[PDB]
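The structure follows.
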Protein chains: 2
Amino acid sequence: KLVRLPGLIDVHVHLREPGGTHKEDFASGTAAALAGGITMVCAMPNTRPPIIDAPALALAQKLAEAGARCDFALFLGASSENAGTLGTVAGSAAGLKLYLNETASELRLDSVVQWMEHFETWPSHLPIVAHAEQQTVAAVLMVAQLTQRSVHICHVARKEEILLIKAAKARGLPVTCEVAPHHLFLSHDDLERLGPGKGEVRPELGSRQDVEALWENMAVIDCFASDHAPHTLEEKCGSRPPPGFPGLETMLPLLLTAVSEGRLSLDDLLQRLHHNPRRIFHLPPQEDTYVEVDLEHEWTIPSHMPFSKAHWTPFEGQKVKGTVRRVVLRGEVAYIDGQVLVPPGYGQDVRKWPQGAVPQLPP
Amino acid sequence: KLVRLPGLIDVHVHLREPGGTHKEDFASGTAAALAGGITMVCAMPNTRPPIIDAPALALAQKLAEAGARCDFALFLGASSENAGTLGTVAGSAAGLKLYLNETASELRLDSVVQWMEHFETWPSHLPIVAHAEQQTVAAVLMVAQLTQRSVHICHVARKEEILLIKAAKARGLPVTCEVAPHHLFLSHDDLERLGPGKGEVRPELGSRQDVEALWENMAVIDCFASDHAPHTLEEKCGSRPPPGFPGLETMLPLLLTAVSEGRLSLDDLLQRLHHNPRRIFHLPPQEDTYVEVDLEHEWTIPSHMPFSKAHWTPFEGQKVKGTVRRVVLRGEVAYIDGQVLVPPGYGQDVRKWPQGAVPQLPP
Ligand SMILES: O=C1C[C@@H](C(=O)O)NC(=O)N1
Ligand SMILES: O=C1C[C@@H](C(=O)O)NC(=O)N1
Ligand SMILES: [Zn+2]
Ligand SMILES: [Zn+2]
Ligand SMILES: [Zn+2]
Ligand SMILES: [Zn+2]
Ligand SMILES: [Zn+2]
Ligand SMILES: [Zn+2]
Ligand SMILES: [Zn+2]
Ligand SMILES: [Zn+2]
């Protein structure tokens, strides 16, 4: 017998369109999402061109509306030039993304003062998420306190980071965070198998002690999110390997395996892939939407999953238990046993739904 | 201009039917809910007869389906006789309620061993909430740890209690809690005005220091919930005053006043009256459901609100800013400017909706 789950939400995916469509596009990345039991995705802005201004957002919105097979919201990206310019379009985005460590020149911020300017100008009711590693977590938390608002920390990967966030929560500070599956299910012990190119990811794979600290501190983790970051094998194995792993198709099977082993409960999983994503990002419900999983099916992850154009996976060879059998999205069968049955363009921008606007006080 | 809020959820109401219908019934109590911007309520089991067995739950379900004007779920109550007997009906309830301090003989538990028996036998995926004051909070937390599951603490009212829960959360323990408006907006300073009969409530009104501690520790409060506990003025002013305040019609106006004063944000309010109730109790979304409020309207709370049969209020004379103008419930206008426009029986048991079952692992 199957277990019915609600429509799961992945708040951190890179779908590569516009500009990197050999790595993934909206159609292939949302097929991967559906096959992973994900019915809503929030897409990051580090595309080509990057989503750092209103014209780029308008283009990305149309490409997503035409290509997405599941529902979505699109992040805006902070740049060294756009603070104070996004007010008209801010509410149409998933939130604002700050890249505070390595990134493309276009999203690079050169000074903490530029972080402050974004925290001061971005509407105070709308989400801000940050790629912030190691001491950068503490630094961006300080900026958030100076500007008296919340922040969400992307892909927490280290004991150091989860304990800092734990200490901030103990002081009542408004901070939430997410953890990606590779930081729960891979470690330095896997680098020999992966090799130095495939193994490149940011944040990097942690030690066994980092992984054990994230599990021990599950109560501190608000969301799981894949950081689906597809690149082709040629790129990962070449001379300048880009960081990132594909992850939409493997995230839920890995976590269902952990549920079956008693490492966390089904409820713990649903808080982190459904309820907390909804409440942190004010994402709306999806009517008549659910996912049926088979928790008894044992399988081994292959060298590539069927849908992502990345056409490789760092989880190859891992034994999992749990698999997505059927997905229904807004009353239509979207996925059954390896077949996606909704076309490109079936998905919608949830921020355009009446229930998908972030509530705010009047002017 | 009005602000659109989602359908708010009150996880702690006493609607008095069956058996106390001069105090309130499903029809009057859910009218009060709608007028307060509440579209879903969870009704407590200390009725007459109390909802402590399958026949009593079946009766209450039919009375609620026939009388409720907003959607609902019904709690089961723990008794000294029913542990291990509720398995067939448990999933149809909001959760299990434990009355661990004063209550009716029928819901009284005489030993902590009886609490353990309930924690051991009630299905582990379903909610347990407790009326647990002062050291009882620590005691029920110990039982929850011994049985390796979560607990939700009702109406936290004291500095002592919120700090204990804060310490438990810092240790990663699975505990959530709610706070009622009277413990945020009334104190010992109001007892002279209220008098000793009207002022009777459990948990009792706190000191100014208790109130200030709850506000200071807002980050620890997961939900607001009214503990709507209607009794008539004759009862409150008579020789054996029953404890409790009506609160559905005043909760949102009081909290909107606090939002307008910057004491908490609109988001803080919506986490506590919408998102966290959903996720702790696995309550489903309500399609095409929303509440429109006017945040600029100043008014003074009168001697009784229009709908509750309690026909009195302890907040009489308080100045508030914010008022419910319109409620839409599942596509129908349910309330406009003092008129309820859905009949008794419009409301439904959300636990019977496919999306309203609590997910669980198979047998
Ligand atoms: O910060 C990032 C971004 C991402 C990408 O490839 O877009 N991949 C990563 O590994 N880290
Ligand atoms: O515990 C309770 C229950 C309630 C009631 O009247 O049912 N009223 C109270 O004041 N405390
Ligand atoms: Zn990142
Ligand atoms: Zn993220
Ligand atoms: Zn990323
Ligand atoms: Zn929301
Ligand atoms: Zn109580
Ligand atoms: Zn309660
Ligand atoms: Zn109560
Ligand atoms: Zn749920």
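By Swiss-Prot numbering, chain B shows 1460-1822, in order.
For this deposited structure, the header notes the method as X-ray crystallography, 1.4 Å.
Note that Cβ sites are derived from N, Cα and C of the backbone, with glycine treated the same way.
Dumping what Swiss-Prot says about this protein:
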MUTAGEN   B:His1471 to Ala  No zinc-binding and no catalytic activity
BINDING   B:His1471, B:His1473, B:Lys1556, B:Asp1686  Zn(2+) 1 binding site
MUTAGEN   B:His1473 to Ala  No zinc-binding and no catalytic activity
BINDING   B:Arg1475, B:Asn1505, B:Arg1661, B:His1690, B:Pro1702  (S)-dihydroorotate binding site
MUTAGEN   B:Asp1512 to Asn  No change in catalytic activity
BINDING   B:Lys1556, B:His1590, B:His1614  Zn(2+) 3 binding site
MUTAGEN   B:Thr1562 to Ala  Abolishes dihydroorotase activity
MUTAGEN   B:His1590 to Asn  No catalytic activity
MUTAGEN   B:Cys1613 to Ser  Reduces dihydroorotase activity
MUTAGEN   B:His1642 to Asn  11.5% of wild-type catalytic activity
ACT_SITE  B:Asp1686  active site, for DHOase activity
MUTAGEN   B:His1690 to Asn  3% of wild-type catalytic activity
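Explain the structural surroundings of these features, please.
B:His1471 (mutagenesis position) falls within a strand when secondary structure is assigned with DSSP.
Taken residue by residue with DSSP, B:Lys1556 (Zn(2+) 1 binding site) is part of a strand.
B:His1473 (mutagenesis position) has a Cβ environment of 23 other Cβ atoms inside 10 Å.
Using a 10 Å radius centred on the Cβ of B:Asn1505 ((S)-dihydroorotate binding site) and all shown protein chains, the other Cβ atoms total 22.
With a cut-off of 8 Å between CB atoms and residues at least 6 apart in sequence, the same chain places B:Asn1541, B:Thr1544, B:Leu1545 near B:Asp1512 (mutagenesis position), listed in sequence order. B:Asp1512 (mutagenesis position) falls outside any helix or strand according to DSSP and counts as coil.
Within 10 Å of the C-beta atom of B:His1590 (mutagenesis position) sit 23 other C-beta atoms, taking all shown protein chains into account.
When secondary structure is read from DSSP and collapsed to three states, B:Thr1562 (mutagenesis position) falls in the coil class.
Taking all protein chains in view, 25 other C-beta atoms sit within 10 angstroms of the C-beta of B:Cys1613 (mutagenesis position).
Under the DSSP three-state reduction, B:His1642 (mutagenesis position) is assigned to helix.
Sequence-distant contacts of B:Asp1686 (Zn(2+) 1 binding site), defined by Cβ-Cβ distance under 8 angstroms and a gap of at least six in the same chain, are B:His1471, B:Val1472, B:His1473, B:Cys1613, B:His1614, B:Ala1639, B:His1641, B:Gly1703, B:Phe1704, B:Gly1706. In this structure, B:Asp1686 (Zn(2+) 1 binding site) belongs to neither helix nor strand by DSSP; it is coil.
Listed in sequence order, the residues of the same chain lying 6 or more apart from B:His1690 (mutagenesis position) and placing their CB within less than 8 Å of its CB are B:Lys1482, B:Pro1700, B:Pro1701, B:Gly1703, B:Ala1769.
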Just to confirm: which same-chain residues, 6+ apart in sequence, have a Cβ under 8 Å from the Cβ of B:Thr1562 (mutagenesis position)?
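Counting only residues 6 or more apart in sequence, the Cβ neighbours of B:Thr1562 (mutagenesis position) under 8 Å are B:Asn1505, B:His1590.
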Please give me the CB contact count at 10 A for B:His1614 (Zn(2+) 3 binding site), counting all chains in the structure.
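22, counting other Cβ atoms within 10 Å of B:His1614 (Zn(2+) 3 binding site).
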Rounded to the nearest angstrom, how far is the Cα of B:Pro1702 ((S)-dihydroorotate binding site) from the Cα of B:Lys1556 (Zn(2+) 1 binding site)?
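Each residue's Cα considered, B:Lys1556 (Zn(2+) 1 binding site) and B:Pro1702 ((S)-dihydroorotate binding site) end up 18 Å apart.
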Rounded to the nearest angstrom, how far is the Cα of B:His1642 (mutagenesis position) from the Cα of B:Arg1661 ((S)-dihydroorotate binding site)?
10
What is the set of residues, excluding B:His1471, B:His1473, B:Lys1556, B:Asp1686, whose C-beta falls within 8 angstroms of the centroid of the C-beta atoms at the Zn(2+) 1 site?
B:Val1472, B:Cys1501, B:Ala1502, B:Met1503, B:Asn1505, B:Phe1534, B:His1590, B:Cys1613, B:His1614, B:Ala1684, B:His1687, B:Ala1688
Suppose we screen the recorded positions B:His1471, B:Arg1475, B:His1590, B:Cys1613, B:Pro1702 by Cβ distance to ligand 8 with a cut-off under 6 Å; which survive, in sequence order?
B:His1471, B:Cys1613
Measuring Cα to Cα, how many Å separate B:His1642 (mutagenesis position) from B:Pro1702 ((S)-dihydroorotate binding site)?
14
Which Cβ among the recorded positions (B:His1471, B:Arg1475, B:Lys1556, B:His1642, B:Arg1661) has the fewest C-beta neighbours inside 10 Å?
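Comparing Cβ neighbour counts within 10 Å for the recorded positions B:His1471, B:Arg1475, B:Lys1556, B:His1642, B:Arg1661 gives B:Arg1661.
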Which of the recorded positions B:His1473, B:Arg1475, B:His1590, B:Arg1661, B:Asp1686 have a Cβ less than 8 Å from any Cβ in chain A?
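Sorted by position along the sequence, the hits amount to none.
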